[PDB]
Structure formats: C-alpha cells, structure tokens
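Novice: Provided herewith is a single structure, encoded as structure tokens, for subsequent inquiry.
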Amino acid sequence: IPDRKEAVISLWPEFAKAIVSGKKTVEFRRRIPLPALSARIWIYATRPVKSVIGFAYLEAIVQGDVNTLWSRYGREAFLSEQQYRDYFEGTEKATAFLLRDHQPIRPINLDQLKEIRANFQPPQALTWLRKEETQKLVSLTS
Ligand SMILES: [Cl-]
Ligand SMILES: [Cl-]
Ligand SMILES: [Cl-]
C-alpha cells in the first residue's frame, strides 16, 4: 500500500515542460485525493510526447476559494485567467500544488512505463507509485 510520497501527474506537454524547466511552479486541480506533503511528483507529458520528462517536489498544498487562488498563485501557474476560469467553472474550491526543485530528465516513454506498471493509464488526477515501481523509475532516470 502506497504512502503517497511518490506520484505521477499528467499535463499537456507545454505545461509539463514549463514545470520541469522551473517556469511553472504552481499546478491547479480540483479537490482531488492528496499526496503526502513531502512527495516527489513525476511529470507525465501527454500526446504527442507520451513520456515522463522530469519530476518536482511539493513545497506546499493550498486548498481554498477559486478567486483567491488565482489572485495569489495564478502567475506562477503559467496559464491564463480564461483557461483557469473554464477549468474551475462549476466549483468554488480549488487545490494549488506549490512546486520546488524541478528536475528535467530524459524521457521515459509510455512503453517503459507499462514495463514498470503493466496497465499504466495516464492519471486523470494523481496516481501513487509502489515501492517497486519507484525503484524502476529511478533506475531509468538520467
Ligand atoms: Cl476533477
Ligand atoms: Cl465545492
Ligand atoms: Cl467540496
């Protein structure tokens, strides 16, 4: 049973790159199941990259009102007010993940990930990694 110190998240490639390059230090999600505070977040870029391209660490978790969060962290989130607004339409509470110590790596493609976890689907929210899985992911890291 995973302890949520190791997790994977899915982003579109432009946002995934902004993160592994240290540009985007905030990720907004709805109220989803939470990682551990001290977690490594491995960053999975969707099509056409279809790879894990780095990781980053979680310096803080913020939940609160949608307007407040944009006002406070929206610039660090690298998306536009419109995108944020369309996404959080229909809810009043958001989650902000504050990120630090980003690390670009060379891409671990989707085939290698199904080699580590047989039925890997790219996470709609976060997926927690097993111990055995983390070791393999790390082994491929470069
Ligand atoms: Cl959701
Ligand atoms: Cl709500
Ligand atoms: Cl709620």
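Chain A is numbered as in Swiss-Prot; the shown residues are, in order, 4-145.
A Cβ is built for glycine as well, from the same backbone N, Cα and C atoms used for every other residue.
Below, the features straight out of Swiss-Prot:
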DOMAIN    13-70  domain 'ASCH'
MUTAGEN   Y47 to F  Significantly reduced binding to ssRNA and ssDNA, and impaired ribonuclease activity
MUTAGEN   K53 to E  Reduced binding to ssRNA and ssDNA. No effect on ribonuclease activity
Novice: Taking the Cβ of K53 (mutagenesis position) as centre, how many other Cβ atoms lie within 10 Å?
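Specialist: The answer is 15.
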Novice: Helix, strand or coil by DSSP: which one applies to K53 (mutagenesis position)?
Specialist: coil
Novice: For a quick check of packing: other C-beta atoms within 10 Å of the C-beta of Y47 (mutagenesis position), how many?
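Specialist: The answer is 24.
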Novice: Distance check, please: Cα of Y47 (mutagenesis position) against Cα of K53 (mutagenesis position), rounded to an integer number of angstrom.
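Specialist: With distance taken Cα to Cα, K53 (mutagenesis position) is 7 Å from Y47 (mutagenesis position).
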Novice: What is the three-state DSSP composition of the domain 'ASCH' (13-70), stated as helix, strand and coil residue counts?
Specialist: 10 helix, 27 strand, 21 coil
